[PDB]
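Scroll down for the structure; my scribbles are underneath it.
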Amino acid sequence: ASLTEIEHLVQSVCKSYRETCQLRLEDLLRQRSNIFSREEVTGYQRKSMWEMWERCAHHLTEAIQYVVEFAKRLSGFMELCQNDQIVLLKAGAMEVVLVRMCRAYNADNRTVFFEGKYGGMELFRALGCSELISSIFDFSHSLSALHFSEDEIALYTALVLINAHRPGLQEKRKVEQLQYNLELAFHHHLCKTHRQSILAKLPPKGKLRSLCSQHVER
Ligand SMILES: CC(C)n1c(=O)n(CC2CC2)c(=O)c2cc(NC(=O)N3CCO[C@@H](C(=O)Nc4ccc(C#N)c(Cl)c4)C3)ccc21
């Protein structure tokens, strides 16, 4: 695992994310001024929990498809056995989607991109779990404060998937190998971009896990 190969990998993982990021950062940033009116927020608030569950389930399913696409493009992921790909995707996909959300979140006004415009947490009132939703909003708030770059997201979310301590892996060693190379890649690129400081401010992997389990329950 040499410097040029590690840099090959960094570039490779960032290309994969770019090709699978769902919406361009550029589009998200300039749409920030397109905010749901009071009448539209009320329109979403009036909807049944069952309709909101369906809309959200739809968007979430779509987001996971992009994450699977992302995984398929990661060097070595396809070389893993069929069972380990499932184990990694089942445990990790939703955690990736949660990290990806921070790109669509605006800390200035505490709003997120949903169905063509930005709105705040009150948009999801009909689901009837505001604790879960504010804590998701708080999570996305923390990551926006770091100013997570596209390539940071790519590299961090690669590591969220390729975790060799997910229960049920048949080839633990092959996954550790891949994890380690992605760890070197992540750390090398932080050096290169003078972004070492973000490591200590990342959320603990347990926080990210607990938050997805709570989401899964509802
Ligand atoms: C329930 C709600 C507060 N919520 C939300 O809870 N999460 C995190 C949970 C999946 C782990 C979001 O990431 C999220 C993102 C967004 N929007 C995006 O990040 N976008 C970028 C690209 O995709 C578009 C999109 O609609 N994405 C998506 C993904 C997942 C879920 C869910 N559930 C929904 Cl409703 C929409 C727009 C909106 C609400 C989210």
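We number chain A the same way Swiss-Prot does; the residues here are 265-482, in that order.
Positions of Cβ are set from backbone N, Cα and C atoms, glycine also.
When secondary structure is read from DSSP and collapsed to three states, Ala327 (mutagenesis position) falls in the helix class. In Swiss-Prot, a mutagenesis experiment is listed as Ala327 to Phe, annotated with the note Completely abolishes transcriptional activity.
According to Swiss-Prot, the mutagenesis experiment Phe378 to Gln carries the following note: Completely abolishes transcriptional activity. In the three-state DSSP scheme, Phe378 (mutagenesis position) is classed as strand.
According to Swiss-Prot, the mutagenesis experiment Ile397 to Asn carries the annotation: Nearly abolishes transcriptional activity. For the recorded site, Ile397 (mutagenesis position), the DSSP three-state label reads helix. Residue environment of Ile397 (mutagenesis position) contains 18 other Cβ atoms, counted within 10 Å of its Cβ in all protein chains.
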Whole-number answer please: how many Å between the C-alpha atoms of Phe378 (mutagenesis position) and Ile397 (mutagenesis position)?
14
Around the Cβ of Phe378 (mutagenesis position), how many other Cβ atoms lie within 10 Å? Please give the count over every shown protein chain.
17
